[PDB]
Amino acid sequence: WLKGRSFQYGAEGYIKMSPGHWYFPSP
Amino acid sequence: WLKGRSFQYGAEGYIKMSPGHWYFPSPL
Amino acid sequence: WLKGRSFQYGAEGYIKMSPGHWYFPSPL
Amino acid sequence: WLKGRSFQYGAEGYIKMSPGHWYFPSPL
Amino acid sequence: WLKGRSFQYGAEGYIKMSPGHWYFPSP
Amino acid sequence: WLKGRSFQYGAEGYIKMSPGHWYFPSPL
Amino acid sequence: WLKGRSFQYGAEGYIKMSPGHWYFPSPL
Amino acid sequence: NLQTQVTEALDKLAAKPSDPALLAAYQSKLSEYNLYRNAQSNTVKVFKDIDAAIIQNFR
Amino acid sequence: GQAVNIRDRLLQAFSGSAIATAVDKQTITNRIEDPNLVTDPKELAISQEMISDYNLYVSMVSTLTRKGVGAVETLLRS
Amino acid sequence: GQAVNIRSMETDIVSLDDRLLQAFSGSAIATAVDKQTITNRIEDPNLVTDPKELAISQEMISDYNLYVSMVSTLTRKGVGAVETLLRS
Amino acid sequence: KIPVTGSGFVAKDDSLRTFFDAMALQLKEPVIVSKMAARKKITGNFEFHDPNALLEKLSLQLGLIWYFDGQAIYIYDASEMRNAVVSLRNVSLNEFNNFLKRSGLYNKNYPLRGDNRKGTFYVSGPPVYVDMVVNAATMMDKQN
Amino acid sequence: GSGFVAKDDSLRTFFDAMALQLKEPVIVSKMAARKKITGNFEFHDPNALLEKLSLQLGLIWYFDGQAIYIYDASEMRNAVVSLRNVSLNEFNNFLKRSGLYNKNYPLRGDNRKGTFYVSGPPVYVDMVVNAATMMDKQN
Amino acid sequence: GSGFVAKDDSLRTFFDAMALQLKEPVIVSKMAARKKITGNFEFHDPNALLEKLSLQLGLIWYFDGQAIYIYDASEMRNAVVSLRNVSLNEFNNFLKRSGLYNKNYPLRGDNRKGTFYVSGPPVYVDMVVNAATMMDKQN
Amino acid sequence: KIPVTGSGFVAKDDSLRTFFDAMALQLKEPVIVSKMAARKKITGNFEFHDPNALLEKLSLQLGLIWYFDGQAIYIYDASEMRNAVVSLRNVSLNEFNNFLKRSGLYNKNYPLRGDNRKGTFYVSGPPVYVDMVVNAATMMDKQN
Amino acid sequence: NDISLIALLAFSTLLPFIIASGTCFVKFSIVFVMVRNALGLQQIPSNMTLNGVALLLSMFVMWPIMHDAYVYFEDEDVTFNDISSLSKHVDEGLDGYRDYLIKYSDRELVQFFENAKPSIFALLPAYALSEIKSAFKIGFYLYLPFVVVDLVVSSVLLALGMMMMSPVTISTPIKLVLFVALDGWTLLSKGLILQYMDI
């Protein structure tokens, strides 16, 4: 999924699929 | 373009990261 | 290496891909 | 099931058919 | 390099590649 | 157009420069 | 020599290539 | 700088509103500033009106 | 105590004259909503100027736009 | 004291456009001084009191106003004649 | 699904608004980035464990000014710093400078330059710090 | 239990799904309704989840006693207001006795003076400035 | 060591990279942002390098305690101000104790008189004039 | 790469603004050349070691006027020299000329022409010198 | 002051006739419809549009001399106390336009007209009378292939027994695919615009 996307990893992780789109994956 | 090694940058300089499977693609 | 790019070498490095773009790889 | 629809599961449920459409079947 | 350019030689040397462009050569 | 000789000019008149390899091309 | 140019001879020389252009070669 | 010596003569008449020479000079001041202000208003007005007449002619 | 701070050309022209008429509209608007400034004569005179150059400004760019678009039709019908 | 300049300067003209252009400069210099000398008469507040120098400043307005209004409407007719003939 | 082992934020051509939004949880306050400082971009692997020094070092390498008034962090770029000269009537500078230390709006990076017992002084900083100091000083002198 | 599987919801249809676990109606503005969110969320404590999501997404919120307002972070406005005959301790006691005192956006100022500095949501600053200029005029 | 390698930078990219060795942010003007510079530069004595480079390129600069303003040479402006009841010694000791005294652009005038002449960058002239006509209304 | 044994500046068809900016290091003051004197051109091999004498010789050969006010060197061309006749009400010339020497604005090439104890005198020179002398002369009699 | 506003307003009123006659627009709009009559079409592509594409091209090249008129005249150095230097000042303001007309007009016709450095009022018909004459040369040149096409199609028809049929129908395809495969639409328009400015 994360080829060109920006995301935050660690405890509270999410993936920004766009400048206005957050994706919160399930643990 | 970084031939294997990778770094992360915060508040003290650069930190040599652990060897892992995921690599950051290089805009160059 | 880094042909038409301006960079700031030595222990805290960043390459400027553009007048409004910064890049923080390994210390150049 | 419920391919691209957002729902509010558990004992009081609804299916959002649209941004302004609520559907009230069995508690999903 | 210095065919049609105007430059300053001596201690603090530089080559003006255009009226608004300086080249400070590495000594 | 100056066949070999060259001068520099400041604050007193003309001063004969040392013989060198670089020459000033002539605009005419 | 100095085909259609107006010059100022003797120990402090300049050749006028235009009304607003001064050339300071060897003292003409 | 006329407004300065306007604003400097009313206060001594404020402290003494019964001196006959002073209120005579104060009226001689204040009516003359009355003559000055509408003169300035009438003179800028014509410079506006003839300038508006050109765009009224050329529109 | 008083204080002071210090600090396609058609696409910048229309944007430049866009707020140039808006701040002069508003500065005589709050000039006239402030009742202290409409009673003094020498503040009234500079607002009278401020109205008059406001009228000349938007009338000048009115008619000059009208003759600017007035030059295209005759050449285009030809 | 007073001071007048007796010598008026003149230049030769060869074409037709410069004859118009010296009228253009003579009117711009006439209106630029006459916009200013009546304002200096207004700003000097000894000149705004005497009725004598009020009546001469009264008529200097009418001299300025009729002149600039005349040169406006003559030019409006002058370009109207170039307008109609080319419209046909 | 998301394989990176450590703790940090990877930015790929992020436009300085989604980057500083990610620092808004390590910093415990929301960050407001202006319109001119949202045209620049950034890329790389970052690591937030002491953000009050990380923001200071990034603000000097990029060229940025910032301010923290207790409830938010305002971020502008360097070309929006504005100046002001305000002359106080009957309140001293040391009295006004003690009001800012008691409230909490005192910033040692941009102090107030002026004589210790006078009315005139000079302030220069971000447009919310200048607009706060100029407006509160005249409503303190008109009050007294 | 409960929860809400959101798929491309748009932050107005998302906080209304949380508007039952929160016992107040939620009002989201127009600029803060363009951001989108996906994922499976679970509401069992909403006041601990809305705090975390208001920092990860970038928003400001406020609860006045009857509803919860939500704006985005770039809509905060400030105000510097002065009083003539009442101090800060009377006004702070009016908020503590009324119940509108918000501990996250407090009032910065001298404790015995007339001037202070407010910064918060646009429904909070427009209430404190109005109730401050309508309180000193009563005396 | 350290350094910067400029390849056709436009004096805003260049001077922004020196804004870490200098501990203040640098604000280069707009008309002074059209000149260009390349070369391999090393930043270890930044204050002497700024003074050597600002005379070879042709620039004027001014450091007001919190930032460094940089203009080009064709923007220096003048001012001739006259004080009513404050001497030049009383104004010049105010700029000395406040920390705004700049020896490169001093004040030209009699030592205890009213009129003097100042010339420098547009942010220094507008500060001296505005803080000189506001001590006359004070005293 | 840049071979000359001595020191000097080589100009190949410059434009009198780039040239005089190059002399702003041997001169320790910046140089501001007007845009009517920035249209002339020069070319040659020059050597600056006493540039206060070199500026005087080159300003008569090129046709230029210059002035050093203590912070910068202004340079105009010869056709921009203006004149003014100003009258002083209650300040003598010999009392204003001591003020000029006391400040530092005394230029011996464009002095003040007039009677020693009268109020009328004559000035002529650069536009930055005339605009200073007239403004600092009409603010001393109105101050006294 | 008020003479400057009536003079600019007079320029805004006269502006369609100056762009209709004085500038290089006549070289464009003549030779554009010359190609349409060379192809034989009468109302295609409907010359209202073709005047548009001739206007944006002529305005694109006239605009740099027009920009010079601002920077000479928007400055504050116009105050000359003697009226003759102010006259020569505004003489030197229009000097770039006068230099452009001198660059593109024939020499001896101008001095014949000012027989009645030269006046801008005199060279103005001398520009246009040379300009239509230069437009007709490339009118003749651009027409010249199609008459060869028009003759070769009649020769092959007379080589057949098709002499009762008019050859306008077989003439017309090859009178336009010899234009589009040649790509004269970008060739002529670029050639016409490179004659004046340099990139």
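Numbering, chain H: per Swiss-Prot, residues 22-80 in sequence.
Quick check of the header: electron microscopy, 3.8 Å.
Keep in mind that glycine also has a Cβ here, set from the backbone N, Cα and C atoms.
Listed in Swiss-Prot for this protein:
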type: MUTAGEN; residues: H:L31 to A; note: Exhibits constitutive secretion of substrates. Does not display SipD/SctA at the tip of the needle filament. Is non-invasive. Can polymerize into filaments in vitro
type: MUTAGEN; residues: H:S49 to A; note: Exhibits constitutive secretion of substrates. Retains the ability to display SipD/SctA at the tip of the needle filament
type: MUTAGEN; residues: H:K50 to D; note: Non-invasive phenotype
type: MUTAGEN; residues: H:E53 to A; note: Exhibits constitutive secretion of substrates. Retains the ability to display SipD/SctA at the tip of the needle filament. Does not yield assembled filaments in vitro
type: MUTAGEN; residues: H:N55 to A; note: Exhibits constitutive secretion of substrates. Retains the ability to display SipD/SctA at the tip of the needle filament
type: MUTAGEN; residues: H:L56 to A; note: Exhibits constitutive secretion of substrates. Does not display SipD/SctA at the tip of the needle filament. Is non-invasive. Can polymerize into filaments in vitro
type: MUTAGEN; residues: H:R58 to L; note: Non-invasive phenotype
type: MUTAGEN; residues: H:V65 to A; note: Can only secrete early substrates such as InvJ/ScpT, PrgJ/SctI and PrgI/SctF. Does not yield assembled filaments in vitro. Cannot enter cultured epithelial cells
type: MUTAGEN; residues: H:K66 to E; note: Can secrete only early substrates. Can assemble needle filaments in vitro, but shows a filament assembly defect in vivo. Can invade cultured epithelial cells
type: MUTAGEN; residues: H:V67 to A; note: Shows a specific deficiency in the secretion of the translocase SipB/SctE. Shows fully assembled needle complexes. Is able to invade cultured epithelial cells
type: MUTAGEN; residues: H:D70 to K; note: Can secrete only early substrates. Can assemble needle filaments in vitro, but shows a filament assembly defect in vivo. Can invade cultured epithelial cells
type: MUTAGEN; residues: H:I75 to A; note: Shows a specific deficiency in the secretion of the translocase SipB/SctE. Shows fully assembled needle complexes, but has a reduced number of needle filaments. Is able to invade cultured epithelial cells
type: MUTAGEN; residues: H:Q77 to R; note: Cannot secrete the translocases SipB/SctE and SipC/SctB. Shows increased secretion of SptP. Retains the ability to assemble needle complexes, but is not able to invade cultured epithelial cells
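Here the features listed in Swiss-Prot are placed on the structure.
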{"residue": "H:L31", "record": "mutagenesis position", "Cβ neighbours (10 Å)": "12"}
{"residue": "H:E53", "record": "mutagenesis position", "Cβ neighbours (10 Å)": "14"}
{"residue": "H:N55", "record": "mutagenesis position", "Cβ neighbours (10 Å)": "12"}
{"residue": "H:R58", "record": "mutagenesis position", "Cβ neighbours (10 Å)": "14"}
{"residue": "H:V65", "record": "mutagenesis position", "Cβ neighbours (10 Å)": "16"}
{"residue": "H:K66", "record": "mutagenesis position", "Cβ neighbours (10 Å)": "12"}
{"residue": "H:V67", "record": "mutagenesis position", "Cβ neighbours (10 Å)": "14"}
{"residue": "H:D70", "record": "mutagenesis position", "Cβ neighbours (10 Å)": "12"}
{"residue": "H:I75", "record": "mutagenesis position", "Cβ neighbours (10 Å)": "23"}
{"residue": "H:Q77", "record": "mutagenesis position", "Cβ neighbours (10 Å)": "12"}
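Between the CA atoms of H:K66 (mutagenesis position) and H:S49 (mutagenesis position) there is a gap of 26 Å, rounded to the nearest whole number. Nearest Cα neighbour of H:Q77 (mutagenesis position) among the listed mutagenesis positions (H:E53, H:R58, H:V67): H:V67. Mapped onto three states, the DSSP output places H:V67 (mutagenesis position) in helix. Counting only same-chain residues at least 6 apart in sequence, those with a Cβ under 8 Å from the Cβ of H:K50 (mutagenesis position) are H:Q26, H:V27, H:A30.
Of the mutagenesis positions H:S49, H:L56, H:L56 has the largest number of other Cβ atoms within 10 Å of its own Cβ. According to DSSP, H:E53 (mutagenesis position) is assigned to a helical segment.
For the pair H:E53 (mutagenesis position) and H:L31 (mutagenesis position), the C-alpha distance works out to 14 angstrom.
Taking 8 Å as the upper bound (exclusive) on CB-CB distance to chain O, the mutagenesis positions H:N55, H:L56, H:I75 give H:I75 in sequence order.
H:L31 (mutagenesis position) sits 36 Å from H:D70 (mutagenesis position), taking the C-alpha atoms as the reference points. Cα of H:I75 (mutagenesis position) to Cα of H:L56 (mutagenesis position): a distance of 30 Å. Among the mutagenesis positions H:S49, H:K50, H:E53, H:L56, H:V67, the ones whose Cβ sits under 8 Å from a Cβ of chain J are, in sequence order, H:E53, H:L56, H:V67. When the mutagenesis positions H:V65, H:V67, H:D70 are compared by Cα distance to H:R58 (mutagenesis position), the shortest distance belongs to H:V65.
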